[PDB]
Amino acid sequence: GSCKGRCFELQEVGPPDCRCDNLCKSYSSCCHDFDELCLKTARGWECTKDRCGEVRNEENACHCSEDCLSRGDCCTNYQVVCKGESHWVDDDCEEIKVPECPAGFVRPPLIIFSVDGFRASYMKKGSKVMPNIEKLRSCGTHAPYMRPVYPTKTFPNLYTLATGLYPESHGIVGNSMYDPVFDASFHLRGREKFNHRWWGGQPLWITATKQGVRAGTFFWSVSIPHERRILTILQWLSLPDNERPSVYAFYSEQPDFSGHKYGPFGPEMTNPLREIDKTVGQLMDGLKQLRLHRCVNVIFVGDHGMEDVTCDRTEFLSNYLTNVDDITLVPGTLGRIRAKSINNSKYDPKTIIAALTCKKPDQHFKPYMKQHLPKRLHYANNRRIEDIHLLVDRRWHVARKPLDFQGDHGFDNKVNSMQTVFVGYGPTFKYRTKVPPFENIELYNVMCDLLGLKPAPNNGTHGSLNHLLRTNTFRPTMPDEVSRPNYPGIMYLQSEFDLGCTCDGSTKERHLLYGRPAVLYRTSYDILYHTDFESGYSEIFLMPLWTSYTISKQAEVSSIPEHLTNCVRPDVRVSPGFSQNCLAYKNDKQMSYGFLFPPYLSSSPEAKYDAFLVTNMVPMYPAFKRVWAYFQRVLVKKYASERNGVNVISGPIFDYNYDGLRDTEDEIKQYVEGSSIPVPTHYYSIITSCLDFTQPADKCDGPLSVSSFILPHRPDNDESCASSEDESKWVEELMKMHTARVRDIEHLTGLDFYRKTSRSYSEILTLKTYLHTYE
Ligand SMILES: *[C@@H]1O[C@H](CO)[C@@H](O[C@@H]2O[C@H](CO)[C@@H](O[C@@H]3O[C@H](CO[C@H]4O[C@H](CO[C@H]5O[C@H](CO)[C@@H](O)[C@H](O)[C@@H]5O)[C@@H](O)[C@H](O[C@H]5O[C@H](CO)[C@@H](O)[C@H](O)[C@@H]5O[C@H]5O[C@H](CO)[C@@H](O)[C@H](O)[C@@H]5O)[C@@H]4O)[C@@H](O)[C@H](O[C@H]4O[C@H](CO)[C@@H](O)[C@H](O)[C@@H]4O)[C@@H]3O)[C@H](O)[C@H]2NC(C)=O)[C@H](O)[C@H]1NC(C)=O
Ligand SMILES: C[C@H](CCCN1CCN(C(=O)OCc2cc(Cl)cc(Cl)c2)CC1)[C@H]1CC[C@H]2[C@@H]3[C@@H](O)C[C@@H]4C[C@H](O)CC[C@]4(C)[C@H]3CC[C@]12C
Ligand SMILES: [Ca+2]
Ligand code: NA
Ligand SMILES: [Zn+2]
Ligand SMILES: [Zn+2]
C-alpha cells in the first residue's frame, strides 16, 4: 500500500501488491501515495542562488541541501549555482582516452537518449539553438545522418534500435497493425500493445539481463515529466555496485509532436529543440555532478525525420476503386490494403492492383503486391504485412475516401526528409570523428559491444561499425567457404548436344578484381574462364550463380549482329545433363532469355561468340529484356565512362517465399514450361570501381566505391508508368528505385564477395552495407 523508500524501484512486485516503478502508471497499479511521494513538483527542477545550503525539505522535487550530493538527489544544476561549477556545455572538449569511473564500476555505463521525429538537418541550427547536443556531436563521434527502417514510423524504428532487426523480423511492422492468427489489432493507443506476443526478437535489455548485465528500466509512463526521468537515471547511477544498472534509456516525444503541427521547417520548431537541449544539459550536468561525465557512453539517436505534409495533398482511393467499403486501408504516408470482412468471396487483390496502377498523370502513390516492393525495404515476410501495399510519394497522404497538421513521416527510408541522427559520445567512442551514414539496424551490435555483450542473431553486420569505436571488443572473421569449385575441362563433343539450339590467361586477374566469391552453402558448381568474363556455373540451377567482368573507360560498345540474334551455343565443358536447352524457351510462350555477360560489350567479334554460350543464358520475360538490354548496352558503358571503368558481378536471385534469403530447390515455384530450368525472382548486379576516380578500376590503390541493385524479374513493366516510352525515359528510374546493398545480395544468394582486396575486413563490411540512394 505505500511507496516509501521504493520510488522508481528497478523491479516488478505483485502478485497483488502495488507497484512503485516507472511503469506502474501505465499498468494502473501504483500505490496510493506514488503520486504524492515519487512525483514531487515543489520548487521546480533547478536550484537558485538563495536556495543554496538550505533547510532539507522532503516535499521538494530535487534538493539543494548540503547532504543532497550524498544521496544522488540534488537538482542537476546544484553545484553550478551553489558550489560555483560551470555547466558541462561551458567546458572545452577534452578527449576521453580511457573511462574515468569511480571504484566498483565494472564497465562504462551506456545511456541511450532517443528523440522522436528528429530530422538530420535540424543539426544545421547548431549551438545557436542546441549548445549541448552540438557539443556531443562535435566532441564525440557523429554521422551526417542515420537511415531509419521502413516504415519510417516510431514503434518499428524504436524496436529496430532495440533489437537489430528489420520490422518484418521483430514483428512491429507499423504503429498500427492487424494479425490474422491473433484476430486482433495493435495501435499506439490501446491495451493490446501490452501483450508480449506482438514483440519478437531480443531487445538490448533482455540481452543485457540474460548475460548478467543489469538493465535500467527502458520505458517511461507519459505522466512522468522529462526532468524526473533524468533525475531517476542519475539516482539509479548512484546506487551500490551490486544494484546499479549499466544500461539506461531516455525517450523524448519531441520534436515529433511539434513537427506534425507546424511542419519540419516552421519557425515554431526552435522552442522544442531548445527544450530537448536543456534536457540534454540536465543529463550532462547531473553526470558531471556524479563524476560520470567522462565514464558514460551517451548515444544521441533519432527514430526518423519529418516532412512537409498537408491535408490538401491527399489521394483518395475512391477516385480509383468502386467498392471502397469492401476494404480496410491503413492510411497516411503508406498504404496497406486488406478486405474489410474476410467473408467477402469476390474480394480480388488482382483487380485492386490493376485499378490503382498508372491512372492519373500526377499520381502520388504506387500499388505493389508486397513481394515486389524493393528488396532494400525488407518489408514483406510477416503475416501482419498486408499483401497489397501503397508506396506513397513524399509530401503526400493516402486515404480510403474523402470523408475520412502540416508535417508527417512514414515514407520510404531513403527519402532525405526521413533521415535522422546519430551521435556517440564517451570513452569508447572516438573523438571529433565524422563517420559515413549508416542504418539504425546496425546499432544493436554496437550497443552490445559497448556493454561487453554477445549480440543475439540480427540484421546488423557485426564489425561494420568498428570505425565508430576507440576500442573494439569484436573483430570480424571472414566466413569459411563450404563448396569448393570445379574447373572442368573440355569433356564433351559438340555433336553430343541436342538442346534444340541453332546459331550459325589473365582472366582471373582482370575480371575478378576482388577475388572469387565464396559459396557459403553445400552445392556443386563449375568455374568457367572466358576472355571477356568469368562465371560460377551452377549444375543444380543450370545457370551462373555469378558472372564477373570488367570494362575500361575507353572500352567499345558494339551491337549484336543480325545473324546471331537467336544464336545459343552449347558449352563443351558442361554435360548436356547439366545444361539448359533452347526447346523449353520455344514451348514457353511467356519466357524468353537474356545473357549475364553482355554480348554488347564483347572485346572483339571472335570473343563475342562466348557471350552466346548456353552457360551464360538466363530466363527473361520480354518485358524484363527491355530493362536488361538498356542496362547492358548503354548504362554499363555509361558507368564505365564516368567512374574510370567498372567491375560488374551480375547474377540471378530466387526468393519465392520473400524472406530476403536464398531459396533452396524445394522453395522454387516456377520453371520454364516442361523443364527444370528455374525462374529467378530478381536479377542483381554489383558494380565496383576506384573511389579515387583518377585511378582505373583494375589498378586501384585507395578505397573502393560500389553501387548495386536487385531488379525484380517481372512479366510486365506496370511498375514503370512511362514504360511505353523509350527506355531512356524510365529504366534508370526503375533501377535506382531498386538500388541495394552488397549485403542484401549476399543474403539472397548465399555468396560472399570482396575476399581478395588490400583493404581491412572491417572496411569491406562498411562497403558491403553501403547503400547508394541518389539524393
Ligand atoms: C534478420 O535477422 C533474423 C535473425 O537472425 C533472421 O530471421 C531469422 O530467420 C531464421 C531463418 O529463417 C528463423 O529461423 C527459424 O526459426 C524457427 C523457430 O522460430 C522461433 O524461434 C526463433 C529463434 O529465436 C532465437 O533468436 C532470437 C533473436 O532475437 C531470440 O529472441 C530467441 O531467444 C532465440 O534465441 C524466433 O526468432 C522465432 O521468432 C519469429 O516468430 C515469432 C512468432 O512465432 C515472432 O514473435 C518473431 O517476430 C519471429 O517472426 C519472424 O520470423 C518468422 C520465422 O521464424 C517468420 O515466419 C515471420 O514472418 C517473422 O519474419 C520463433 O519464435 C525454426 O523452427 C526454423 O527451422 C527451420 O529450418 C530448420 C533448419 O535450419 C529446419 O530443420 C526446420 O524444419 C525449419 O524449417 C528456423 O530456424 C528465425 O526465426 C528468424 N529470427 C528472427 C528473430 O526473425 C532474418 O532472416 C534476417 N534477415 C535477413 C534479410 O537477413
Ligand atoms: C508501448 C508502451 C509505452 C508507450 C509510450 N512510451 C512513451 C515513452 N517511450 C519510451 O520510454 O521509449 C524508450 C525507448 C528507447 C529506445 Cl532506443 C528503444 C525503445 Cl524500444 C524504447 C516510448 C513509448 C510500453 C509500456 C510497457 C511496455 C511493455 C512492458 O511493460 C513489458 C514487455 C517488455 C518486453 O521487453 C517487451 C514487450 C513488453 C510487452 C513492453 C512493450 C512496450 C510497452 C507496452
Ligand atoms: Ca527465400
Ligand atoms: Na518464349
Ligand atoms: Zn517516432
Ligand atoms: Zn509521429
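Numbers in chain A track Swiss-Prot; the residues on display, in order, are 56-459, 470-569, 589-591, 617-884.
Looking at the header, which is where the method is noted, we find X-ray crystallography, 2.4 Å.
Keep in mind that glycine also has a Cβ here, set from the backbone N, Cα and C atoms.
In sequence order, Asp171, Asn230, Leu243, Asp311, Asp358, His359 are the residues near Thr209 (mutagenesis position), counting only same-chain partners six or more apart with C-beta under 8 A. If you look up Swiss-Prot, you'll see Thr209 marked as active site, nucleophile, on the strength of experimental evidence.
Here Swiss-Prot flags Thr209, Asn230, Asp311, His474 as 1-hexadecanoyl-sn-glycero-3-phosphate binding site, drawing on similarity to another entry. Under the DSSP three-state reduction, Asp311 (mutagenesis position) is assigned to helix. Residue environment of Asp311 (mutagenesis position) contains 23 other Cβ atoms, counted within 10 Å of its Cβ in all protein chains.
DSSP gives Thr209 (mutagenesis position) a helix state. Summarising the annotation, Swiss-Prot assigns 1-(9Z-octadecenoyl)-sn-glycero-3-phosphate binding site to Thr209, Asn230, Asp311, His474.
Per-class residue totals from DSSP over the domain 'SMB 2' (98-142), listed helix then strand then coil: 13 helix, 3 strand, 29 coil. The domain 'SMB 2' annotation in Swiss-Prot covers 98-142 and rests on sequence analysis.
The mutagenesis experiment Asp171 to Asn is recorded by Swiss-Prot, whose note states: Abolishes lysophospholipase D activity. Around the Cβ of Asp171 (mutagenesis position), the number of neighbouring Cβ atoms within 10 Å comes to 22.
Record note (Swiss-Prot), mutagenesis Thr209 to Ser: 15% of wild-type lysophospholipase D activity. The unchanged residue is displayed.
Looking at Swiss-Prot, you'll find the mutagenesis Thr209 to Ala noted as follows: Abolishes lysophospholipase D activity.
Under the heading of mutagenesis, Swiss-Prot lists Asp311 to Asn and annotates it as follows: Abolishes lysophospholipase D activity.
The local packing around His315 (mutagenesis position), expressed as other Cβ atoms within 10 Å of its Cβ over all shown chains, amounts to 17. Under its mutagenesis entries, Swiss-Prot includes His315 to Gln with the note: 20% of wild-type lysophospholipase D activity.
Under a cutoff of 8 A between CB atoms, and with a sequence separation of 6+ in the same chain, the neighbours of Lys430 (mutagenesis position) are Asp764, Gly769, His791, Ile819, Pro821, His847, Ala849, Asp853, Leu857. Looking at Swiss-Prot, you'll find the mutagenesis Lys430 to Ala noted as follows: Impaired secretion. No effect on lysophospholipase activity.
Within 10 Å of the Cβ of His474 (1-hexadecanoyl-sn-glycero-3-phosphate binding site) there are 30 other Cβ atoms, across all protein chains. Across the fold, the C-alpha of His315 (mutagenesis position) and the C-alpha of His474 (1-hexadecanoyl-sn-glycero-3-phosphate binding site) stand 9 Å from each other. Other C-beta atoms found within 10 angstroms of the C-beta of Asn230 (1-hexadecanoyl-sn-glycero-3-phosphate binding site) number 19, with every protein chain shown included. Between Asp459 and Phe470, the deposited structure omits 10 residues, and the straight-line distance between their CA atoms comes to 15 Å.
Gap of 19 unmodelled residues flanked by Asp569 and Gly589; Cα separation 27 Å.
Taking a Cβ cut-off of under 6 Å from any atom of ligand 5, the recorded positions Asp171, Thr209, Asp311, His315, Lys430, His474 reduce to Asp171, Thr209, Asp311. If you compare every pair of Cα atoms in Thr209, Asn230, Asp311, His474, the residues listed for 1-hexadecanoyl-sn-glycero-3-phosphate, the longest distance is 14 angstrom.
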